[PDB]
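Chemist: Below you will find the structure I want to go over with you.
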Protein chains: 2
Amino acid sequence: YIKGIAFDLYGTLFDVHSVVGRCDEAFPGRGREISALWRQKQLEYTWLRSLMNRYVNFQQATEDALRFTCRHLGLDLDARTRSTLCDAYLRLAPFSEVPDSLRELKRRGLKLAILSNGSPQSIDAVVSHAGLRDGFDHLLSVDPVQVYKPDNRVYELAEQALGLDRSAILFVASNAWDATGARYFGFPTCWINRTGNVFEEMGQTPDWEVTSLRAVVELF
Amino acid sequence: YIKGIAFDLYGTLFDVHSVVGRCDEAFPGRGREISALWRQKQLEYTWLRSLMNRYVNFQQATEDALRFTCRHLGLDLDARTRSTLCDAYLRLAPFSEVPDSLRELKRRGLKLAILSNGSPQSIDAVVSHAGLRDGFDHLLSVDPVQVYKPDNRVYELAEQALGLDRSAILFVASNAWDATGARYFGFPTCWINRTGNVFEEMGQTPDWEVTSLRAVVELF
């Protein structure tokens, strides 16, 4: 039934925990605090700007979210440190099972795509850096539609880019709010729950809840 | 210039801190923790459901958000406690300056309106309970437009209900993300910052930043 798979990038295939460390190096002892807030503001800003119809790209939203975090915590953030922390996203490392799992999925003749927030160039840098670039048929950004998830215009992009009806595309995401959007859209959804989180209470439940990509491979 | 004022309810005119206590009584020692998460999920659910075009009223969103908080914390939440905590919002107390400030503003011939998320009946209960019901020309809910702020359809409601152009309506809100939306819409905006928060980094700045309603009265 499923002929393609759409993956979220940050937090699903690639571990963002490394940013915590780069944050702690910039502001010793503050790392975890800074990252938690930074991540949250990035999210809120994508949702809020979408609702207001005031789109700016993810790099912009990321800087704005860091600028806020720093003002909010009282930290002095110069331009240099700003760029350096923001660059931490281009050097993420994949989760242990990811590489082998991707190889196996491709060997099964499945079309694999990534649908993320960053530019196609940034998405490319992360996957290429990990040597996984050859494993994807498509590297998609929300940028062309000028809106963020869970706006349906974003999900239609994956459907179009992959050339398959939504019912034949497996949507794989770590974020429960994202899995909720995809489910309402029509994608058979797989929620990757590695750390014991509970699903969002927005009227949906994923088709599959797995602890890693290993369980995805075993679905085929 | 300004002939009317649109006020947000929870957190602007009425103190929600009382919910913390009712939460701690239900789950001793957990109060602050439960409330912080509950408040955050209410917000996220209003934004997310709007983006997905999956509207449910605020009472619903509030229950869903509490149900999630409880599952997330491991707390056992029965129906009774659910209703009781949810009812805590109908018995809020206004901030000290609020009553006198409202009296003074009305004495100046200004049209006063409240634009909140809850039903007109719930909004009425809170204001009536505090004996402030006679102080408002309009008690507005987002319900008629089936979407939440910062969606512009919500702001147009206030403009229509008050019978004034947006340029003549002062938008007063405690939430910086809300003040940002109103500003992009066209309302001269007053941000009530009582506890030293910093403004959101979404490209806007309020026209006035005050520490309480006392400074609002002094504007006229």
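Here chain A follows Swiss-Prot, giving residues 3-222 in order.
The way this entry was determined, per its header, is X-ray crystallography, 1.8 Å.
Any Cβ shown, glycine's included, is placed from N, Cα and C.
Per Swiss-Prot, the features are:
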- A:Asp10 to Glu, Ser, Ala or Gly: Loss of catalytic activity (MUTAGEN)
- A:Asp10: active site, nucleophile (ACT_SITE)
- A:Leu11, A:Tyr12, A:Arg41, A:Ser118, A:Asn119: (S)-2-haloacid binding site (BINDING)
- A:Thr14 to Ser: Mild reduction in catalytic activity (MUTAGEN)
- A:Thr14 to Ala: Severe reduction in catalytic activity. No effect on substrate affinity (MUTAGEN)
- A:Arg41 to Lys: Severe reduction in catalytic activity. 4-fold decrease in substrate affinity (MUTAGEN)
- A:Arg41 to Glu: Severe reduction in catalytic activity (MUTAGEN)
- A:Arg41 to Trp: Loss of catalytic activity (MUTAGEN)
- A:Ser118 to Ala: Severe reduction in catalytic activity. 25-fold decrease in substrate affinity (MUTAGEN)
- A:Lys151 to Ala: Loss of catalytic activity (MUTAGEN)
- A:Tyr157 to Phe: Severe reduction in catalytic activity. 1.5-fold decrease in substrate affinity (MUTAGEN)
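In the displayed structure, how are the listed features positioned relative to their neighbours?
Modeler: Every protein chain considered, the tally of other Cβ atoms within 10 Å of the Cβ of A:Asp10 (mutagenesis position) stands at 22.
With a cut-off of 8 Å between CB atoms and residues at least 6 apart in sequence, the same chain places A:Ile116, A:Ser118, A:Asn119, A:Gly120, A:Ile125, A:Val128 near A:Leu11 ((S)-2-haloacid binding site), listed in sequence order.
When other Cβ atoms within 10 Å of the Cβ of A:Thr14 (mutagenesis position) are tallied across all protein chains shown, the result is 23. The secondary structure of A:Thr14 (mutagenesis position), as reduced to three states from DSSP, is coil rather than helix or strand.
Listed in sequence order, A:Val18 are the same-chain residues at least 6 apart in sequence whose CB falls under 8 Å from the CB of A:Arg41 (mutagenesis position). DSSP assigns A:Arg41 (mutagenesis position) to a helical segment in the three-state reduction.
All chains included, 26 other C-beta atoms sit within 10 angstroms of the C-beta of A:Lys151 (mutagenesis position).
Within its own chain, A:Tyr157 (mutagenesis position) has A:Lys151, A:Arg168, A:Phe173, A:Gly183, A:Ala184, A:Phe187, A:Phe189 as residues 6 or more apart in sequence whose C-beta sits under 8 angstroms from its own.
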Chemist: If you take the centroid of the Cβ atoms of A:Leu11, A:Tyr12, A:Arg41, A:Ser118, A:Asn119, the listed (S)-2-haloacid site, which other residues of that chain have their Cβ within 8 Å of it?
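Modeler: Leaving out the recorded residues gives A:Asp10, A:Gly13, A:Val18, A:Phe60, A:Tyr91, A:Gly120.
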Chemist: Any idea of the Cα spread of the (S)-2-haloacid site, A:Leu11, A:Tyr12, A:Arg41, A:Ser118, A:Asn119, as a max distance in Å?
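Modeler: Binding-site diameter by Cα atoms for (S)-2-haloacid: 15 Å.
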